[PDB]
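Chemist: Dropping the structure in here first, questions after.
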Amino acid sequence: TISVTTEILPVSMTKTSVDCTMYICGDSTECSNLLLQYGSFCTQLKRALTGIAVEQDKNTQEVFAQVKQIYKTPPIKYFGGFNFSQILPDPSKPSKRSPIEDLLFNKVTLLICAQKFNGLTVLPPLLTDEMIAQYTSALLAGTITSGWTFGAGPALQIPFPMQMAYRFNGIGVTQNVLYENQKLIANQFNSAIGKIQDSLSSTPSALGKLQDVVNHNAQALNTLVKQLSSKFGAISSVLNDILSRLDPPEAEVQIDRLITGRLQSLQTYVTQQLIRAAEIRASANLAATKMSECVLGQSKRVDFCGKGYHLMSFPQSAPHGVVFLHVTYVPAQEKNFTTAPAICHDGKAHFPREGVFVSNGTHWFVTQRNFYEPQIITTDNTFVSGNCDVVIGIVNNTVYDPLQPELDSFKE
Amino acid sequence: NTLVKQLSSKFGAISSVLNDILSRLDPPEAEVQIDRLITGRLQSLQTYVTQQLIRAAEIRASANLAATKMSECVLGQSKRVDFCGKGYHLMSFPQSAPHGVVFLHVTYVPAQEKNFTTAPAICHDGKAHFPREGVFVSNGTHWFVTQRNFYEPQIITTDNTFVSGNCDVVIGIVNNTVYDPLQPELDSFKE
Amino acid sequence: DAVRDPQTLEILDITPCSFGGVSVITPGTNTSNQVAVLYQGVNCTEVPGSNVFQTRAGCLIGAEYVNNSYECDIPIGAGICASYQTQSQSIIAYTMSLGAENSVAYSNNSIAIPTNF
Ligand SMILES: *[C@@H]1O[C@H](CO)[C@@H](O[C@@H]2O[C@H](CO)[C@@H](O)[C@H](O)[C@H]2NC(C)=O)[C@H](O)[C@H]1NC(C)=O
Ligand SMILES: *[C@@H]1O[C@H](CO)[C@@H](O[C@@H]2O[C@H](CO)[C@@H](O)[C@H](O)[C@H]2NC(C)=O)[C@H](O)[C@H]1NC(C)=O
Ligand SMILES: *[C@@H]1O[C@H](CO)[C@@H](O[C@@H]2O[C@H](CO)[C@@H](O)[C@H](O)[C@H]2NC(C)=O)[C@H](O)[C@H]1NC(C)=O
Ligand SMILES: *[C@@H]1O[C@H](CO)[C@@H](O[C@@H]2O[C@H](CO)[C@@H](O)[C@H](O)[C@H]2NC(C)=O)[C@H](O)[C@H]1NC(C)=O
Ligand SMILES: *[C@@H]1O[C@H](CO)[C@@H](O[C@@H]2O[C@H](CO)[C@@H](O)[C@H](O)[C@H]2NC(C)=O)[C@H](O)[C@H]1NC(C)=O
Ligand SMILES: *[C@@H]1O[C@H](CO)[C@@H](O)[C@H](O)[C@H]1NC(C)=O
Ligand SMILES: *[C@@H]1O[C@H](CO)[C@@H](O)[C@H](O)[C@H]1NC(C)=O
Ligand SMILES: *[C@@H]1O[C@H](CO)[C@@H](O)[C@H](O)[C@H]1NC(C)=O
Ligand SMILES: *[C@@H]1O[C@H](CO)[C@@H](O)[C@H](O)[C@H]1NC(C)=O
Ligand SMILES: *[C@@H]1O[C@H](CO)[C@@H](O)[C@H](O)[C@H]1NC(C)=O
Ligand SMILES: *[C@@H]1O[C@H](CO)[C@@H](O)[C@H](O)[C@H]1NC(C)=O
């Protein structure tokens, strides 16, 4: 059974910047002179947020920008009967995005913009959505046209059924299994893509991580703006009323507590953003590693690129994240048999070159491990090692020689 | 440097020097003069320690990645794609650096390309012949088998291929002759 | 956000000041001395000598938009990057080039095999 699963990984968040004077002081003059005496806190906060923004710009570059050249699919689209229409971009839409990417964009929902006008500025990302989609399309065209050859060096053309035969040969299944079951595997793959198209749409809690990222950013900015209107043990929370009602020698000490409160709130916001940036960096590094291993090649690591024996992976872009579609091979309907470690023929122990000795109850065969394909035990399927009295569990059988009867028939 | 510069601030006090304040006033409000200096310097120290903790947390992850790369790339050969350099990994060499390590990754890259005609299987006597390892390659006239990552054509023999099924189920099978190395030597020397 | 006028019974919406950050774009100080100026997130009708360009990131003054595409050198944002080059020497702004465009001649009976390494 061919199975196709999802994995959603956040890659970045929103880039933000804050002003020293404007947030703490509402364009007051003496407030600036009082804030200047404290030192250089907001220089450190500005450098921290600038480093965070540069890191967030680098995070998306380390994941998507991994191809040397931009690839395209041929205008004719027939890949061995496999049908890739759900992941390739649709030229009818003015944005070259697949139906899966359109569904992921419409699923994530990004007056509150005017409230963040107290020194807070949201900076746009360097890479826009169309450019990231062009990277995604180039990766898809490279991985369905050239296989894993373009990830190491120059791209080498190969037919897709032969690429599937190569991928089967890497998980312990001989390539004759695919070529004798091409239509069934193509139908299973198409059915899996058709099911996973609306598996995300049926459940509204699938894209929890990206929504959590945008909600965390929104509530952090919102609670900063809320805390801007607090009193911190003063007579008033607005500077213009308190400066214009008391004389400066008492107004100074009365607004110093406002300065300290707003400064501490800024420090808390910057520290929380730094911790979230570290977490997002770890997630982006994991996503970049998964793009390098699952998409550009075949991974032998267990449960890394999905559940089961890994076959391929396809990348899709999402708001502040990436989605991997892992295509894996899963075993199915089982049969049990009696097995032996070796075969005794003429006082010599015969061990399988590759596979396993199987009996239905009457005769003995040798077959490959992950698929039932019994064959006659010949002298080329086995190798001789030692005598018969050292291996326990050895059984009585014969080994057919494809050489002796040809000579004793043809020579005479 | 920022810590040492910040040490010379006032934080709302009359002076930035403790000895200047102490020799200027009497104690019972010199203590409230210096309490603001105390608050500012504790805040500065806590900020510095928090930043150092975050930077050390980042440095730990970088060092763990470096240790993993030293264990995998240098002490063995890695099959992970684009881990120990670009291309098929061959070797790696470590070098020391001030507060860091430098890995020299030796890898293998294909250089010059040619295209041929390919088939998934070969039909000989109503039976399908699949490659044991490699790929079927035609220059235009005859058919050979070769390994994947290097061009090395060889005559299609009965030891380079294996038999699986008849000649009616594989899409794209072509007609060819598989040379048996056994029967000409037995048709020459027996007679 | 909005107020009623006390004399005429009228809705008035209030929007606060534009403001924003200013940034400078320069090459190395030994290469040249001329710079470009970026005003972040503002419309170019609120900035007060030609070569004024409107960008989704902001307003850019001192650099000219070129329809060609190159590798990014100094990033502004929204796919816009600046560089110092001839056309004598000047600072230009452009859209990023992702890479060389390539076509792979895929076919159902063709394979490519390397002959050298
Ligand atoms: C690949 O899958 C797509 C999507 O299911 C198929 O497009 C459908 O084709 C049928 C038959 O003409 C139409 O009724 C549907 O409306 C099409 N769907 C869409 C979304 O356009 C497509 O035919 C498949 N490709 C092949 C070669 O069979
Ligand atoms: C497997 O075959 C061997 C063939 O030699 C059997 O061993 C012989 O069994 C007979 C009958 O009991 C004895 O007379 C011989 O002395 C045995 N020879 C040896 C070398 O032990 C053997 O019994 C068969 N079965 C198993 C389970 O091993
Ligand atoms: C494909 O390769 C075969 C390899 O045998 C080429 O056939 C040989 O060509 C050379 C050069 O003329 C002759 O000296 C040999 O006698 C040929 N061998 C045989 C068995 O006939 C063949 O020419 C190649 N085809 C192309 C189009 O280059
Ligand atoms: C070469 O391949 C062809 C098909 O391209 C085979 O021709 C078939 O042969 C069988 C058995 O003789 C006939 O029943 C079919 O009618 C043939 N098909 C066609 C389309 O003609 C042929 O057997 C292969 N081998 C040789 C030696 O010619
Ligand atoms: C593979 O490429 C190498 C270079 O990477 C080729 O070696 C060159 O061979 C020519 C012809 O003899 C010499 O003039 C050059 O000096 C060689 N270069 C180097 C770096 O040694 C080699 O010939 C190529 N192999 C094949 C089979 O084409
Ligand atoms: C297969 O297992 C079942 C129990 O699960 C057992 O009854 C049966 O005999 C086994 N078959 C063979 C051929 O050993
Ligand atoms: C086991 O397989 C062989 C294959 O020749 C067959 O003859 C035999 O009947 C099978 N055993 C049973 C119990 O069906
Ligand atoms: C190799 O590819 C080129 C185009 O890249 C094509 O013209 C040529 O026919 C191909 N050669 C063969 C033998 O198929
Ligand atoms: C105030 O005076 C203006 C003068 O034109 C008039 O239109 C308006 O209706 C007056 N106020 C009220 C509350 O009606
Ligand atoms: C800038 O203001 C002008 C004048 O109102 C307007 O036409 C233009 O669309 C504005 N530009 C942007 C990018 O909003
Ligand atoms: C191989 O390619 C052509 C053109 O893309 C396609 O229509 C055809 O079905 C394939 N060839 C055969 C013999 O099936």
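What you see of chain C is 574-621, 639-677, 689-718, where the numbers are those given in Swiss-Prot.
Here the Cβ of each residue, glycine as well, is placed from N, Cα and C on the backbone.
Pulled these features from Swiss-Prot for this protein:
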type	residues	note
MUTAGEN	C:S673 to A	No effect on O-glycosylation by host GALNT1
MUTAGEN	C:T676 to A	Partial loss of O-glycosylation by host GALNT1
VARIANT	C:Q613 to H	In strain: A23.1
VARIANT	C:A653 to V	In strain: 19B/501Y
VARIANT	C:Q677 to H	In strain: Eta/B.1.525
VARIANT	C:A701 to V	In strain: Beta/B.1.351, Iota/B.1.526
VARIANT	C:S704 to L	In strain: Omicron/BA.2.12.1
VARIANT	C:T716 to I	In strain: Alpha/B.1.1.7
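Describe the structural surroundings of these features, if you would.
Modeler: Note on C:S673 (mutagenesis position): other Cβ atoms within 10 Å of its Cβ, all shown chains, come to 18.
Cβ neighbours of C:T676 (mutagenesis position) (same chain, under 8 Å, six or more residues apart in sequence): C:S689, C:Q690, C:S691.
In the structure as shown, the Cβ atom of C:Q613 (variant position) sits within 10 Å of 19 other Cβ atoms.
In the three-state DSSP classification, C:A653 (variant position) falls within coil. Sequence-distant neighbours of C:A653 (variant position): residues of the same chain at least 6 apart with a C-beta under 8 Å from its C-beta are C:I598, C:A609, C:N641, C:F643, C:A672, C:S691, C:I692, C:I693, C:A694.
Mapped onto three states, the DSSP output places C:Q677 (variant position) in coil. Within 10 Å of the C-beta of C:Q677 (variant position) we count 9 further C-beta atoms, all protein chains included.
Around the Cβ of C:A701 (variant position), the same chain contributes no residue under 8 angstroms that is 6 or more positions distant in sequence.
Here C:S704 (variant position) comes close to no residue that lies at least six apart in sequence on the same chain with a C-beta under 8 angstroms from its C-beta.
In the three-state DSSP reading, C:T716 (variant position) counts as coil. The Cβ of C:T716 (variant position) has 12 other Cβ atoms within 10 Å, all protein chains considered.
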Chemist: Cβ within less than 8 Å of a chain B Cβ is the test here; which of the variant positions C:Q613, C:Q677, C:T716 meet it?
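Modeler: Listed in sequence order, the variant positions near chain B are C:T716.
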Chemist: Would you mind listing, in sequence order, any of the recorded positions C:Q613, C:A653, C:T676, C:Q677, C:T716 that have a CB less than 8 A from a CB of chain A?
Modeler: C:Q613
Chemist: State the three-class DSSP label for C:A701 (variant position), counting H, G and I as helix, E and B as strand, and everything else as coil.
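Modeler: For C:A701 (variant position) - judged by DSSP and reduced to three states - the answer is strand.
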Chemist: Hey, how far is C:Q613 (variant position) from C:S673 (mutagenesis position), Cα to Cα, in Å?
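Modeler: With the alpha carbons as reference points, the distance is 19 Å.
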Chemist: Can you grab the distance from C:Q677 (variant position) over to C:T716 (variant position)? Cα atoms, rounded to a whole Å.
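Modeler: C:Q677 (variant position) and C:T716 (variant position) have their Cα atoms 42 Å apart.
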Chemist: Just checking: which of the recorded positions C:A653, C:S673, C:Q677, C:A701, C:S704 have a C-beta under 6 Å from ligand 4?
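Modeler: Result: none.
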